[PDB]
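Inspection log for the structure reproduced underneath, given as structure tokens.
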Number of protein chains: 2
Amino acid sequence: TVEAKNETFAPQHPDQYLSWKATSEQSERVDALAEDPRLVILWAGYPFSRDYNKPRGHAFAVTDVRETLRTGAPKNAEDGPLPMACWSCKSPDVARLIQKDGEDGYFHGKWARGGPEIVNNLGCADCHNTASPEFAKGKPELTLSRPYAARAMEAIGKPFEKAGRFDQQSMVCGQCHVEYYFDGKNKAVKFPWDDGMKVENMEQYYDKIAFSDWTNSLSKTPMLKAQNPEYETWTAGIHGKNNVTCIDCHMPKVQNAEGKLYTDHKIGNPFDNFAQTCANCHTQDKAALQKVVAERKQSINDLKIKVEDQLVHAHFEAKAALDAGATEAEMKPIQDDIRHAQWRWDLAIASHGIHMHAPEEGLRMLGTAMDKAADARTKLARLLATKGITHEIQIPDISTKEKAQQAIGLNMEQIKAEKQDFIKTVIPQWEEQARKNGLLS
Amino acid sequence: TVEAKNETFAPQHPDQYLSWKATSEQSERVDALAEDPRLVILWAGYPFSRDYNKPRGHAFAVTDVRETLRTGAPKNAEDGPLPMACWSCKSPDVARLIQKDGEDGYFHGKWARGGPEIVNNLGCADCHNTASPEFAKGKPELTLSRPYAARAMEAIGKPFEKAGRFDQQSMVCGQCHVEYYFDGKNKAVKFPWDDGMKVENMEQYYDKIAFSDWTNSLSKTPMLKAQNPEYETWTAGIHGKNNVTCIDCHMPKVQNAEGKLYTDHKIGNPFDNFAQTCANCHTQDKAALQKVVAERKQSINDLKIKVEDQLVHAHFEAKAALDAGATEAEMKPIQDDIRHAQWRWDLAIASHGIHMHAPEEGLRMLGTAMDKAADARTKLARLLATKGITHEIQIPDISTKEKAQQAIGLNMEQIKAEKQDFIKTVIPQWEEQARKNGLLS
Ligand code: HEC
Ligand code: HEC
Ligand code: HEC
Ligand code: HEC
Ligand code: HEC
Ligand code: HEC
Ligand code: HEC
Ligand code: HEC
Ligand code: HEC
Ligand code: HEC
Ligand SMILES: [Ca+2]
Ligand SMILES: [Ca+2]
Ligand SMILES: [Ca+2]
Ligand SMILES: [Ca+2]
């Protein structure tokens, strides 16, 4: 009884439906690896070294997971590199499948299996109990449609059904805008929050089970990957500490044409409606506030490049240590430091909003990253020395995305061509099947 | 015309005189070396590695400058390690001597020479144009009594006499609460503010004139020493950007018993009068705001110790490279890194208010310090290796202040005995002679 066909709700809720659909204006897909080719090196061996763009409007979540090189070109339902869990934060068909087949049944198999099932845009049933008779009368009836998120919120002592209205607001965004990992043989989504939401707590959670997302193919380090920890970092920042919710900024109360107030569902940049967002609580003018946010952004960006350069050197130094005959036992302490270094950097800047939500916390995390990178590179220079190398390790040319990608051994020409053929041929098949089954208009 | 004898003003200004005098209640003198022995290594070869306490009330300025091991135990007027400029920020007798002898004549010679002349506590004439007929009538008539401070404010585009009242408020504190160095053959106070007040701007200032405060005796690095940059860091923080002045927090407007409003001159912790400081602008309660502040403090403290431990190892590793035969040319790139890492560390935390005034700036500078300390240790590991040394360099025991000080060759028992002798026999000759000459009641 979850309804994933969002247009079902346009007659009854035009103001919310129309502004929801308007995230389709937020369409520029910015190539983040082209903007920062060092990311290719830090993510070598992981699909993020192939393709990683800045987020854009919710209306594109389904298109973007279909089009990313990360999911590749599966030839059938059992094929492709990634599991069903990649659909989880992209569409209300996930809520539909979880209800129909259960959680274990949803997470089983490959991403490719969900192709003709997960087809409606990120939408009403992701955040709302659209089954409640109250929803058609205009009450939000906010709900956690994702059970792993419900279990996470209980782990940090905020069970969602007991939380008040305002805590629940940020928690619906905290279904997806969080750090997570894939746990178990079915690769089910889990947020690593059992020990708390701080970078140190989560690093402790992964280290006590020896978890790794992948092995960096330069340094052979067992690495952790961070993903957009907005819920965690917002909680740590000044706004979170004062109960200023994601909604206060990103879904403000606005007036329709008749003057009736409703929640703006065009989720995007709060600066676009400054008068209804920051000016509700701040007296400073829009340009003054933009300029503060811009300066924190540039401070964080400058420091983040310095930490990435150290890390690029650490991975290439480890690779030269390995080629010189370093044993596993000689590399272990170095790989510990690189893993912890990169984990702190990644978490610090995996959220594109960190300079706004908790800039001090991002700056703190980068400083602790840089401390471990220093340990990695000092250990490495001593190790290379016992192998008779005492000069500076030279880095290949990584000045562009394409050069960084050939240097780590990716055959990009062939990767892109197989993707192109998959988008062209498989996607219309999936849509044809979904329409046939009544899953898509 | 300058009046250094503060008590002169008691009959006319009881509310201000009484609150001013009450700084003598902030009497705890906390030993920062004992809390943090790494400082003794980073400042090895410099007077701060002998004695460094946290600041206490203005009432103690003249006491603390006379009692500090840093000023040694001069036998006569041309003796001792420090110049006249150490008096500059401690007493209104400085304004009297600058007027009487001029700025050059005041700065010429040793600290010891001012001993029988600089005798009255930090007071009225340091911040007030007391000779104005408006002063006796109850108007502040704020003034910059230090001309080097006046040229510094011009240098940052904020001449004092053109500034509004609110800028002038913070400028008075800004005569002393700043980074400075000693310039030229008479060792004149100078604020390195010509290129601006950011860490990077002052770094350029010093590196452009090849200036060094001292040479670290372990690494032989020509080093820069930072001093309490409250004015610079407060300007960088969110309060300074919203024109919340030093005064709004540290010298608030209060009522006397008769209800007349006056400025509390008991300059201290703004949390002691929360209802008249933070509560003027914030609706959070005291416990909540104390908690956010203590949290920033801990964040900066933790990261600071990380950078310090890196810099402790760098200095000892540089010592070991020198002992293993490294030439000046081989040390030079390492020493430049040490100098830059340590400059950014020292400026980041030499203000004890940074976690309140500009916590993100402190954090940012600490992370850039860390980047340079990393480069130093990496180059040092490579250099040590070319000399046949491939093991980690063992550090001596520095777990207490006394152990650290022995490790850098300070005979603390003799230093302390000499100071005690000076405090016992010279201080009273200075005071008796000041009294005889009418300078001290
Ligand atoms: C399984 C490994 C996947 C893959 C292949 C993708 N997702 Fe996600 N995703 C989540 C959130 C909050 C965002 C926007 C915030 C941000 O990116 O900073 C994204 C974005 C995407 C994109 C678009 C941007 C890009 O990387 O190109 C793509 C292509 C993408 N995803 C693919 C949230 C989640 C989850 C919430 C717990 C889960 C699980 C996943 N994503 C899993 C995957
Ligand atoms: C798909 C097109 C829809 C529709 C029809 C609705 N929403 Fe949402 N919604 C979200 C949040 C956090 C709120 C605020 C709840 C609160 O104020 O406490 C709302 C609000 C509503 C309402 C209530 C009336 C209103 O305008 O405030 C209604 C009828 C409504 N919505 C309809 C959150 C989300 C989402 C989070 C990512 C998504 C997606 C949607 N809503 C989608 C829809
Ligand atoms: C709760 C009301 C929120 C808030 C405040 C935001 N989201 Fe999401 N989001 C999700 C994914 C997969 C993306 C990437 C989509 C893509 O690139 O194709 C996003 C993106 C955003 C943004 C960026 C918008 C832009 O124009 O850049 C913003 C500001 C944002 N989100 C805020 C995934 C999810 C969810 C999975 C079902 C849910 C629930 C939310 N987001 C909820 C929220
Ligand atoms: C509650 C946990 C959330 C979540 C899920 C998001 N936000 Fe914010 N955010 C705010 C502003 C002004 C920006 C733009 C920053 C800039 O212009 O430089 C953002 C950014 C984001 C993003 C990234 C968007 C992108 O395209 O990269 C995301 C995914 C995001 N937010 C989600 C403002 C605020 C707030 C102002 C007080 C608060 C509260 C939140 N955001 C909270 C959250
Ligand atoms: C719209 C996107 C914005 C922007 C740019 C900012 N805010 Fe807020 N804010 C609120 C509260 C209660 C505080 C704490 C200080 C206080 O007690 O008043 C803040 C703080 C800030 C800061 C300083 C902290 C920092 O992170 O550097 C800044 C730079 C800032 N804000 C910018 C309250 C609110 C709101 C209440 C519902 C809303 C909406 C906003 N703020 C929105 C924004
Ligand atoms: C302008 C009104 C101010 C403000 C807000 C403060 N000062 Fe000063 N200060 C000076 C010296 C030498 C010290 C150390 C004294 C000692 O330890 O013996 C201080 C100390 C302070 C404090 C710390 C008080 C405490 O209990 O810890 C504070 C909060 C403080 N100052 C604020 C020197 C000077 C000046 C030299 C002539 C001037 C002018 C100022 N300070 C001005 C201000
Ligand atoms: C304007 C340039 C100044 C100057 C010269 C000083 N302050 Fe502040 N400060 C504030 C608070 C709450 C503290 C205590 C922090 C804590 O409780 O953990 C401080 C601290 C200082 C110090 C150090 C005092 C010490 O004994 O260690 C000094 C020398 C100092 N300040 C001087 C609060 C504020 C403000 C609140 C918004 C404002 C503005 C300023 N201070 C401005 C300045
Ligand atoms: C007395 C010691 C305090 C303390 C503990 C704090 N303040 Fe203030 N504050 C003021 C303004 C204009 C802002 C900007 C946010 C906004 O636009 O409202 C702030 C911000 C803060 C924060 C958040 C930013 C940060 O530095 O982390 C915090 C934690 C904070 N303040 C604490 C204004 C004032 C005042 C106006 C005259 C005064 C007084 C204070 N603040 C005093 C304090
Ligand atoms: C331009 C201002 C200025 C100059 C010049 C100056 N001081 Fe200070 N001094 C301060 C301020 C402000 C404080 C308190 C703030 C702090 O120390 O964090 C301080 C604190 C002190 C203290 C108490 C704290 C401690 O370190 O034990 C002593 C002692 C001291 N100074 C000695 C000296 C000596 C010796 C010299 C000259 C080498 C000197 N001062 C020069 C501004 C100055
Ligand atoms: C280190 C700075 C400082 C010193 C020392 C100092 N004052 Fe002040 N005084 C100020 C400031 C700042 C103001 C506030 C000006 C304003 O409100 O704009 C002020 C205000 C005043 C006023 C105006 C009325 C009022 O209370 O606002 C008088 C009178 C005054 N002080 C007298 C004195 C006396 C008497 C002494 C010595 C016992 C003294 N000051 C020492 C800084 C200082
Ligand atoms: Ca975007
Ligand atoms: Ca992860
Ligand atoms: Ca103190
Ligand atoms: Ca200095």
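Chain B is numbered as in Swiss-Prot; shown residues: 37-477, in order.
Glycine too: its Cβ is placed from the backbone N, Cα and C atoms.
Annotation source Swiss-Prot lists heme c 3 binding site at B:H94, B:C209, B:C212, B:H213. Look at B:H213 (heme c 3 binding site): DSSP puts it in coil.
Under 8 Å, Cβ to Cβ, and six or more positions away along its own chain, B:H301 (heme c 2 binding site) finds B:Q52, B:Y53, B:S55, B:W56, B:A58, B:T59, B:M287. What Swiss-Prot lists as heme c 2 binding site is B:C160, B:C163, B:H164, B:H301, and the listing cites a large-scale study or a structure entry.
Positions annotated as Ca(2+) binding site by Swiss-Prot: B:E215, B:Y216, B:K261, B:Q263. Neighbour list (B:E215 (Ca(2+) binding site), Cβ cut-off 8 Å, at least 6 residues apart, same chain): B:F227, B:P228, B:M238, B:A262, B:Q263, B:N264, B:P265, B:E268, B:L383, B:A386.
Here Swiss-Prot flags B:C282, B:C285, B:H286, B:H393 as heme c 4 binding site, drawing on a large-scale study or a structure entry. Take the CB of B:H393 (heme c 4 binding site) and look out to 10 A: across all protein chains shown you find 24 other CB atoms.
According to Swiss-Prot, the experimentally introduced change B:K126 to H, I or L is described as follows: Almost complete loss of nitrite reductase activity. Cβ neighbours of B:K126 (mutagenesis position) (same chain, under 8 Å, six or more residues apart in sequence): B:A97, B:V98, B:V101, B:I154, B:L158.
According to Swiss-Prot, the mutagenesis experiment B:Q263 to E carries the following note: Increases affinity for nitrite without changing Vmax. B:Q263 (mutagenesis position) counts 18 other C-beta atoms within 10 Å of its own C-beta, drawing on all protein chains shown. The secondary structure of B:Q263 (mutagenesis position), as reduced to three states from DSSP, is coil rather than helix or strand.
Cβ-based neighbour count (10 Å, all protein chains) for B:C212 (heme c 3 binding site) stands at 22. Across the annotated binding residues for heme c 2 (B:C160, B:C163, B:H164, B:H301), the two most widely spaced Cα atoms sit 13 Å apart.
All chains included, 22 other C-beta atoms sit within 10 angstroms of the C-beta of B:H164 (heme c 2 binding site). Note: B:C163 (heme c 2 binding site) has non-local neighbours B:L178, B:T179, B:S181, B:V208, B:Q211, i.e. same-chain residues 6+ apart with C-beta under 8 A of its own C-beta. Not one of the recorded positions listed as B:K126, B:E215, B:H393 brings a Cβ under 6 Å of any atom of ligand 10.
B:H286 (heme c 4 binding site) counts 17 other C-beta atoms within 10 Å of its own C-beta, drawing on all protein chains shown. For the heme c 4 site, whose binding residues are given in the record as B:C282, B:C285, B:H286, B:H393, the maximum C-alpha distance rounds to 12 Å.
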